[PDB]
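One structure below.
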Amino acid sequence: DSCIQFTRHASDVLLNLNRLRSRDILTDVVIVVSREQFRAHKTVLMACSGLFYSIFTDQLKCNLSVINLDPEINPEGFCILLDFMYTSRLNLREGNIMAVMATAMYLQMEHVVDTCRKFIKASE
Amino acid sequence: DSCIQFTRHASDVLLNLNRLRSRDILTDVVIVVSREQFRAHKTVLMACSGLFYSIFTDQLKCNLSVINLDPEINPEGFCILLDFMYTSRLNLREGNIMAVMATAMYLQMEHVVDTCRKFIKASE
Amino acid sequence: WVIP
Amino acid sequence: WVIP
Ligand SMILES: O=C1Cc2cc(Nc3ncncc3Cl)ccc2N1
Ligand SMILES: O=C1Cc2cc(Nc3ncncc3Cl)ccc2N1
Ligand SMILES: [Cl-]
Ligand SMILES: [Cl-]
């Protein structure tokens, strides 16, 4: 086509979605991790994670307001990944990299799994 | 902080939200324009438009599944702006610029209003 | 704004 | 990935 494109549009949309999350506006699901609860928007979770995409396209699960993750999932690792979903920023540190990579593998967030693998390989 | 950032994350999120819109997945509102109906996600509409942000933060309207726009709004102008919200791409043409600018002013999409004003000024 |  |  002959469209023009606003370079900062996608980033501005994501910043506003994160502002809605902060203020708990139109959040439609609670993700439960080892008795730690995280409110989010189903559409953002689906756009970022192969696992949530599969969950919320299921005819029965699409209607659930609460999702319980596998008990092996670390709440801090989940929190870091939820922040990444809404900001593009990943708080990757020596002390959390193993939990973050394990959580990203479970959530099916291929780009996060890739950078964790590379950061681990650099330290060996 | 000491975060790393994935450059293409915001664009990838928006592309996936547009794929959900195309497949009518988790759309939670119908926007009615001169008897033309457009399904969308409330959160994406709020992230892009000052008008929808005001509508869906209202305690009564946040619960509506149908929103009727002012009868002066042109369905094609709305369609072009809805496409822009989900893609960052604006199909601005000599034949639609007046309807697009009028719709963007009503929806409170300041960056679109800005480029329409500049494109009109260049043709005078 | 840019030409994509 | 970049340093923002
Ligand atoms: O690593 C990843 C990130 C990711 C996101 C999604 N999401 C969607 N895919 C396609 N159409 C719509 C959506 Cl919402 C699916 C798989 C994966 N895998
Ligand atoms: O031109 C524009 C575009 C736009 C978007 C919004 N959205 C939000 N603002 C702040 N926090 C959350 C959201 Cl969702 C408000 C006003 C305008 N004006
Ligand atoms: Cl990812
Ligand atoms: Cl805009």
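By Swiss-Prot numbering, chain B shows 6-129, in order.
Header entry for method reads X-ray crystallography, 1.8 Å.
Cβ atoms here come from the backbone N, Cα and C positions, even for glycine.
Feature annotations, reproduced from Swiss-Prot:
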DOMAIN    B:32-99  domain 'BTB'
MUTAGEN   B:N21 to K  Abolishes interaction with NCOR2 and HDAC2, no effect on interaction with CTBP1 and transcriptional autoinhibition; when associated with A-116 and 376-Q--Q-379
MUTAGEN   B:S59 to A  Abolished ubiquitination by the SCF(FBXL17) complex
MUTAGEN   B:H116 to A  Abolishes interaction with NCOR2 and HDAC2, no effect on interaction with CTBP1 and transcriptional autoinhibition; when associated with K-21 and 376-Q--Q-379
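Feature annotations (Swiss-Prot) mapped to structure.
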residue : record               : CB count, 10 Å
B:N21   : mutagenesis position : 16
B:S59   : mutagenesis position : 12
B:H116  : mutagenesis position : 16
Just checking: which of the mutagenesis positions B:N21, B:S59, B:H116 have a C-beta under 6 Å from ligand 1? B:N21
Kindly report the helix/strand/coil residue split of the domain 'BTB' (B:32-99) according to DSSP, in that order. 30 helix, 15 strand, 23 coil
Rounded Cα distance, in Å, between B:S59 (mutagenesis position) and B:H116 (mutagenesis position) is 18
